[PDB]
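Q: The following block contains the structure, expressed as structure tokens.
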Number of protein chains: 4
Amino acid sequence: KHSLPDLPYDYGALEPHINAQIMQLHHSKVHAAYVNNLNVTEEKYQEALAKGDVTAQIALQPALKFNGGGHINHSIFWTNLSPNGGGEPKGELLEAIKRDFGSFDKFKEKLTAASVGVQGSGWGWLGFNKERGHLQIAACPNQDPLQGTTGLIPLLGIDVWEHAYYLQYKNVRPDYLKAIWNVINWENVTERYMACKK
Amino acid sequence: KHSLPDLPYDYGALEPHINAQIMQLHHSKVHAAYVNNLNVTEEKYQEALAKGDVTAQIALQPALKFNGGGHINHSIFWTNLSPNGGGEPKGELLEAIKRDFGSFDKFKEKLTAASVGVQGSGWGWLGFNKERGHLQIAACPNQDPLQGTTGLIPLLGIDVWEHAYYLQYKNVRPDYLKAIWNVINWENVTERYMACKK
Amino acid sequence: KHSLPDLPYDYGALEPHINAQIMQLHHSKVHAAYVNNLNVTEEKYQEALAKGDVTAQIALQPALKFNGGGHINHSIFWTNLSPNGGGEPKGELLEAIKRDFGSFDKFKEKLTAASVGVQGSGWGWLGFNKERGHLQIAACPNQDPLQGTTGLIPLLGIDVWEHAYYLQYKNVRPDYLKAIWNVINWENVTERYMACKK
Amino acid sequence: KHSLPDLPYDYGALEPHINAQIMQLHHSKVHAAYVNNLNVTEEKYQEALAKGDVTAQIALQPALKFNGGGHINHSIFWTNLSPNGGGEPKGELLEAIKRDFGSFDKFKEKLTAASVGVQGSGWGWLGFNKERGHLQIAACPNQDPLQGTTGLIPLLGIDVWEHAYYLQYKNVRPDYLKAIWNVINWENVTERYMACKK
Ligand SMILES: [Mn+2]
Ligand SMILES: [Mn+2]
Ligand SMILES: [Mn+2]
Ligand SMILES: [Mn+2]
């Protein structure tokens, strides 16, 4: 059974960058629903699979990708943030960012560009391309997860669904992007990067 | 030059169903941006068309559908609402709804179902199918407009992008759907229906 | 385990409308590959689901929909055709057609148009909408199956992938559509209709 | 007005790798139809844009991308091939390849895989990412053009629509891919590369 992970910090720990109301709803309501809905969807698919009902399996795909991706995405997202986040990464991760994007600041502009560019709901990602052996930026629609749909290993995700910023930044998504850099947990992003170090 | 239409009522005229803050931002900020961005996009396409630059024309499609659809959708939406809305339609429109959906209440449940079912950003629509000569319910993603992408003539649209309800109803989209029925301008929906009366 | 069904007739039974080379290749190579790949994909999904590996489940969706859809679609297609087919249907089906499309000829026009309209690979379908309780024509891309993706019940499908007609009709898909009417198994289409209209 | 370019060689010049019947049909019928439909669609767009008819502009997008993309893609494809082609490229291009893909053979493996991987109709491409300043392989569905939809610059395209190989290789797309390497115009691919790498 999939389960809702606890936040690594309190709901108001990312203030004033992301306020407590957004965090509380985002975790206890939005993420929570994806987990429960994912479990329900998985149970329906085992039944469909057991009966060899291909039509049912296909009909369940949107729910599985949506709720499953929702669980995958938010689980990573919480770990990507920290009250003591911000600044820049060091060592290998930093060198890779410099190598692949020119400089840390350029990288921030490129991931900001990808995140602000999402039309409708979605996510901006810094991922790792195993085949090419380098970092790569990508944007995903709705809850479509990065690895499941592109093969890239997620390192840092920026949720740009309106439920992630509208209460506080209203329609000005760039203000939200501006603020989130202050709470990025580069320690976690570095750990995920080193995890694909092969 | 496309322009931002004035609202047919004040920003707080739909209270308590849709609060003033949502309306003020939705119209003066969200719709406004689509109009300006649409004008910019159209100007780029005339240049691309004049030079016969097919690649540029294709690259501009997402911006044109997104901002153009945004303008089309919101323009219709404002006219679909009224402080003195609610209740049920009469005459032909009502008979068609009964004929095509069984009853007015069933119709409300079906359009509610379509609207709540949108994964991510989008719209729920009651449209008119000219070929079949009957009403039809459809859901559209992001700002993809009803007529431009399905051929159905829009009669009533329900915006389910989070910027349309999150500030007030948070993650509970069904509460928003529950409330909006109280401000539907059936007089306008009837006018649009009679407009395809041929 | 899914299996390749035998054709209900000889590979050259549909001559001269659909030649024997196309039929033999379509059944013994094309459909067979979808069956094989479906079995492979389904088993990978069994493992992924057992491990609660959401990323793997999602990554397998394109292969499951494509190959699963391929199996569903071609299985129905073989039964929709017959060496003694052609002409028009009778009874309730014919009544539904004239009623929902005006006449049999207008119906041919609509389904032909939907099939010829597919850009790229896909299928044209005459289906049954259990919700509205009436017939409905739809087009599906690649191997996306009718019921699994639209909820409509398949009654008659027209495969417009190039492998279904290139060898014989070359780029003239309209000639292929005109010819296929001569081999439609209306008896089978009637069964499928009476089956969901109980 | 867009025009159908003459082929840079005889229809049977690529024998036995791609037969003359496929070449003649592909150029004189398939590509020709895209050109004709593109001109028709572009003119309708001129009218729609002049009237500020956003709905019509949006409704025309599928036809413009499909036919416009068709023209762009096939125009490049003819130049990427040659009767005296085959072998490997030299100089900077070859350096970029081994560098970005490991070796020429690994590159063939990657592009072949991308091309054979297309489910339904589409293209496999070796492109140039001006942003990262390196080569990049991508697959595009139907006639969606490489630059217009991904921003990457096309260097070499492999058409994997069934009309490009069914007549000769039947359902065995891998045999088609193996054969096409013998006619790649590396001289042309080099030009396109040096052109965007200025
Ligand atoms: Mn979220
Ligand atoms: Mn809106
Ligand atoms: Mn087929
Ligand atoms: Mn082609």
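Chain D residue numbers are taken from Swiss-Prot; in order, the displayed residues are 25-222.
Method of determination (from the header): X-ray crystallography, 1.8 Å.
Backbone N, Cα and C atoms are what each Cβ position is placed from, and that goes for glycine too.
OK, Swiss-Prot features for this one:
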- D:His50, D:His98, D:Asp183, D:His187: Mn(2+) binding site (BINDING)
- D:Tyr58 to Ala, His, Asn, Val or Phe: Reduced enzyme activity (MUTAGEN)
- D:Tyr58 to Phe: Loss of nitration. Enhanced dityrosine formation on peroxynitrite treatment (MUTAGEN)
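Could you place these features in context, so I can see how deep they sit and what lies close by?
A: Annotation for D:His50 (Mn(2+) binding site): spatial neighbours D:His98, D:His187, D:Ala188, criterion Cβ-Cβ under 8 Å with sequence separation of six or more.
According to DSSP, D:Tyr58 (mutagenesis position) sits within a helical segment. When Cβ atoms from all protein chains are considered, those within 10 Å of D:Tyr58 (mutagenesis position) total 22, not counting its own.
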Q: Identify, among the binding-site residues D:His98, D:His187, the residue whose Cβ has the fewest other Cβ atoms within 10 Å in this structure.
A: D:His187
Q: Can you give me the residues near the recorded Mn(2+) site, meaning same chain, not D:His50, D:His98, D:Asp183, D:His187 themselves, Cβ no more than 8 Å from the center of the site's Cβ atoms?
A: D:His51, D:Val54, D:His55, D:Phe101, D:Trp185, D:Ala188
Q: Whole-number Å distance between the CA of D:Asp183 (Mn(2+) binding site) and the CA of D:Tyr58 (mutagenesis position)?
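A: Distance between the two Cα atoms comes out at 15 Å.
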Q: Mind pulling out which recorded positions among D:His50, D:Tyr58, D:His98, D:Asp183 sit under 8 Å from chain C, Cβ to Cβ?
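A: Correct list: none.
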Q: According to DSSP, does D:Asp183 (Mn(2+) binding site) sit in a helix, a strand, or coil?
A: strand
Q: Let me check the 10 A CB neighbour count of D:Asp183 (Mn(2+) binding site). How many other CB atoms are there?
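A: A count of 24.
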